[PDB]
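First comes the structure, then the notes that go with it.
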Amino acid sequence: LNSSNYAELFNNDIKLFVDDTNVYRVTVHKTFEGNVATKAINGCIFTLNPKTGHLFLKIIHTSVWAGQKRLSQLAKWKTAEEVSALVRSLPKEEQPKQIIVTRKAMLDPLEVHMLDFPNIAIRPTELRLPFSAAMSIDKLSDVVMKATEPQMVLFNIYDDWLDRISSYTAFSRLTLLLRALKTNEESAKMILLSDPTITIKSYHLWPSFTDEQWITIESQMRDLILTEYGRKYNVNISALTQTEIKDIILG
Amino acid sequence: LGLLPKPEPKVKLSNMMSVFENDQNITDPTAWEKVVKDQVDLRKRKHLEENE
Amino acid sequence: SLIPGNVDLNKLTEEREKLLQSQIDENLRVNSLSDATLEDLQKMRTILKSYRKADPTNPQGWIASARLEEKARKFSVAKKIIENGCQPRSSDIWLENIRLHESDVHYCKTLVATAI
Amino acid sequence: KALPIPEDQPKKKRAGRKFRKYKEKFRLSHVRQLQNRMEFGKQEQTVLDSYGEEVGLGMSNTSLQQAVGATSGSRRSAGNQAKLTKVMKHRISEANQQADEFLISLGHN
RNA sequence: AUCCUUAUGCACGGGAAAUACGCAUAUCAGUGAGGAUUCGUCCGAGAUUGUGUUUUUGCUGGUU
Ligand SMILES: *OP(=O)(O)OP(=O)(O)OC[C@H]1O[C@@H](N2CN(C)c3c2[nH]c(N(C)C)nc3=O)[C@H](O)[C@@H]1O
């Protein structure tokens, strides 16, 4: 996947994204003896397809890692196993074709479980996909942090944007949200929540709006990424071309 | 000869994604929804107008 | 469609004849292919070994190393692995082991005494 | 009638949605390019042709698909697919249509 | 006044094809072109001939 390959995501080909960066996590602590301590919490693999805005989250339980050493490699194979499970649950109507993964570390271990489905193709990306930051979503993280077992939970990431809007822009906004939740995290959260009159229902993730609320919000969300990237790398925002910005946004 | 405007591309909700004409494609996602969706209706409105 | 690898007739007739029947109702591996090179097979083995090492438990990766190996080669190799990873709880390993390994009745019986 | 000239003419480009769809016939697709890759220091997968001459299909399978000899569906490009000429296209349909009439006769008779 | 049918013209929207589309101070051609046949008869408009372009016609945009 490139900046020149981006459009080919949205053809009628059924697709999946699988990104494992959030599978095994660590919490810094400070021991009572007394130095730094390290505890793992739940591992979730985020697998989602842009056309229908559907998630499949496998919530990796902490006890999954309890008795095993070299937990670096084990997680990848676990993820692969989960992915193999995922497709065999979908009938050949719903089975994908291009499964796509960001980490190149996942290409080999998938293929070993993906032999039974020779039709399915696997890609790596030169595009860093901000589904690592998807744990900044509260409702998800809540369900995840409260989860007592390895499980499966469907969601609709696009809320009801699809009713009102084609899935391409529906997914393009979702970048700006997630690209901006890698960046200045909660300080970016406040861009959404300025109005308490704007309510997140029990169903949804992103709060409901009008169209022109998003039109302005997207401008704000767009700004951070331009300021932080320049600021970190000491580059003025004003210089960049239309093209240039787009690449920054994508990663 | 330059008596007439150079034509800009037609755009649709199909063609929408892969037109990288310099105007706010990925940058403003919902601002580019409106332009095309507005654009589509303006063409149609013309069909209706020629009729009436 | 023309790369020569794919065609199996039995899929082909079953896939078709059915279609023909439907139409009527509405109206109303390859033997050519060279066997696995030793170098390439070696690649597979390493990956499966890595998987096995990654989990000493989870026999799901154990039967795969038996089954994937079995299709490619089988015989001496797989039958030794299915015995090795057998080492009690999983039923699946036991089920796998008897079928490949057994040929002979005494041995089958002995294998059965394992799961039981 | 006279050969045009051998002088070259600057290359012109276009490509839309429409012109990509036509050209797709005349380019070696992705899957078909991987047959031109020959992976060095090891023997090609070959399958013998009807004729029996072996057809090397080079990297077209992944090294884990060789060892299990799965073969790969991969991604099949529908665009090249062969399709009938204009002349020929109606001669089939016309033959078919006329044939249906024939069958009915025997149906009623 | 509504409604309905066929032809032709401009036109939004959806498809398919470019081994296809034409052109001729040029030969014939329902005063029968070119085919089918169960052998009793049945369909009825183009066929020759020379030629132009045909993995492309015009037009923009990116990146070097
Ligand atoms: O639409 P408009 O009233 O302008 O029509 P005109 O003013 O041009 O005038 C006379 C013609 O009216 C049509 N009408 C009108 N009505 C009510 C009517 C007509 N014709 C019929 N038939 C002939 C069946 N029935 C009616 O009830 C006629 O064309 C008159 O010429």
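Residue numbering for chain A follows Swiss-Prot; the residues present correspond to positions 1835-2085, in that order.
Header says: electron microscopy, 3.8 Å.
A Cβ is built for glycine as well, from the same backbone N, Cα and C atoms used for every other residue.
Quick look at what Swiss-Prot annotates:
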| type | residues | note |
| --- | --- | --- |
| MUTAGEN | A:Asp1853 to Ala | Alters protein folding. Severely impaired growth. Strongly reduced growth at 35 degrees Celsius; when associated with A-1854 |
| MUTAGEN | A:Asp1853 to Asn | Reduced growth at 30 degrees Celsius. Strongly reduced growth at 16 degrees Celsius |
| MUTAGEN | A:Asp1854 to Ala | Reduced growth at 30 degrees Celsius. Strongly reduced growth at 16 degrees Celsius. Strongly reduced growth at 35 degrees Celsius; when associated with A-1853 |
| MUTAGEN | A:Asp1854 to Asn | Reduced growth at 30 degrees Celsius. Strongly reduced growth at 16 degrees Celsius |
| MUTAGEN | A:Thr1855 to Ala | Reduced growth at 30 degrees Celsius. Strongly reduced growth at 16 degrees Celsius |
| MUTAGEN | A:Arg1937 to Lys | Severely impaired growth. Reduced growth at 30 degrees Celsius. Strongly reduced growth at 16 degrees Celsius |
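Where Swiss-Prot records a feature, it is marked here on the structure.
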residue	record	contacts (Cβ under 8 Å, 6+ apart)
A:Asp1853	mutagenesis position	A:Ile1879, A:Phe1880, A:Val1935, A:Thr1936, A:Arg1937, A:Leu1963, A:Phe1965, A:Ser1966
A:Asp1854	mutagenesis position	A:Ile1879, A:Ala1909, A:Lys1910, A:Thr1913, A:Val1935, A:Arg1937, A:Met1940
A:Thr1855	mutagenesis position	A:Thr1936, A:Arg1937, A:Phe1965, A:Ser1966
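DSSP gives A:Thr1855 (mutagenesis position) a coil state; it is part of no helix or strand.
When other Cβ atoms within 10 Å of the Cβ of A:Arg1937 (mutagenesis position) are tallied across all protein chains shown, the result is 15.
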